[PDB]
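J.: What follows is a structure written as structure tokens; I'll ask about it next.
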Amino acid sequence: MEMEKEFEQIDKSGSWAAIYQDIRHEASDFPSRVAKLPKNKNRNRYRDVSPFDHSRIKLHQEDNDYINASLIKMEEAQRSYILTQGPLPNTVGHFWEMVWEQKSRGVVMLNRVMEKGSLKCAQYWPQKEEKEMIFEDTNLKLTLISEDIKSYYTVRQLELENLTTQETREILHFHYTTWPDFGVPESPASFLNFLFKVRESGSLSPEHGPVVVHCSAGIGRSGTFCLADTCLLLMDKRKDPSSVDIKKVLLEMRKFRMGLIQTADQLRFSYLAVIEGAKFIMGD
Ligand SMILES: Cc1cc(C(F)(F)F)c(C#N)c(=O)[nH]1
């Protein structure tokens, strides 16, 4: 069924909440024993959003290797992603340790530090060039190199130093600053423009570690980014582009982290984004 035809029949019958509950019913359910140990209690932003044990990202430390982050591997597509929660006050050093240890090139942030009059994350990168940050706990220095503020997003160059060794690496911060407080955007055009800006940078390419992607909980907004990116990749890759089924790709991705796409509005938007993206993909 050409994805767009399925979109029209679902939209006309008014059945997005219905379809979404079905995906939630067939989703995998694996154990997250480590996320729940008493010691890890202040490392989780939300009581009901946890990394599955089989796919969790482990820190290289002997003390406590735990972070709320999952490795998502889409095999046929040849693309991996790290999905994580917005850092907390006491996990900002762990966040930057993960970026270093996994060799990531880019970080994608899809929330504002404050939304709905509350804090969704910590201010985990420097606001100014001359005022760097040290994370004592993980032996790291982070420096703002450059900022490029656009209408729908901001792009930043950061330098990360492991003070243990004196090695430095350049990290790219892609910040989508315009998701509305409520709901999803009206047109996917600015979100697709943003996705392609991340792609262009090399941040999603196989010669780097996996990209790190986060929103507040790391499952909603994040899930949409990854779902859209994987579905366009497979359309470009397969012999039959129309054999790409969004529902199947989602369920495959939910094998690695719980709860990816949190509302039927967000599922509906992910179809829109892929559909509009296929005009590019397909020679246009
Ligand atoms: C079973 C399965 C499904 C998918 C799906 F396409 F759906 F995402 C991929 C990918 N990529 C895979 O490697 N195995």
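We number each residue from 1, going along the chain as drawn.
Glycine residues also receive a Cβ, built from the backbone N, Cα and C atoms like all the rest.
The active site, phosphocysteine intermediate annotation in Swiss-Prot covers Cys215. What Swiss-Prot lists as substrate binding site is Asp181, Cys215, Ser216, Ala217, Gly218, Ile219, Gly220, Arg221, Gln262. Looking at Swiss-Prot, you'll find the mutagenesis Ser50 to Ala or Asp noted as follows: No phosphorylation. Recorded in Swiss-Prot as a mutagenesis result, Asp181 to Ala carries the remark: Substrate-trapping mutant. Experimental mutagenesis at this site is recorded by Swiss-Prot as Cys215 to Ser, annotated: Catalytically inactive mutant; abolishes sulfhydration.
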J.: Going by C-alpha positions, which of the recorded positions (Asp181, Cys215, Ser216, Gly218) is nearest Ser50 (mutagenesis position)?
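T.: Closest candidate to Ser50 (mutagenesis position), judged by Cα separation, is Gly218.
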J.: Quick one: Cα separation, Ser216 (substrate binding site) versus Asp181 (mutagenesis position), in Å?
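T.: Checking the Cα atoms of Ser216 (substrate binding site) and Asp181 (mutagenesis position) gives a distance of 12 Å.
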J.: May I ask which residues of the same chain, at least 6 positions away in sequence, place their Cβ under 8 angstroms from the Cβ of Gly220 (substrate binding site)?
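T.: Residues satisfying the criterion: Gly259, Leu260, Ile261, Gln262, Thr263, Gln266.
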J.: Consider each pair of residues in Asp181, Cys215, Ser216, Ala217, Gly218, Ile219, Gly220, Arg221, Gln262, all listed by the record as binding substrate, and report the largest Cα separation in Å as a whole number.
T.: 16
J.: Would you count the other C-beta atoms found within 10 angstroms of the C-beta of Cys215 (mutagenesis position) for me?
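T.: Here the count is 25.
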J.: Other Cβ atoms within 10 Å is the metric here; tell me which of the recorded positions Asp181, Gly218 scores highest.
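T.: Result for the most crowded candidate: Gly218.
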J.: Pop the Cα-Cα gap between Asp181 (mutagenesis position) and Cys215 (mutagenesis position) into the table, whole Å please.
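T.: Cα of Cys215 (mutagenesis position) to Cα of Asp181 (mutagenesis position) measures 13 Å after rounding.
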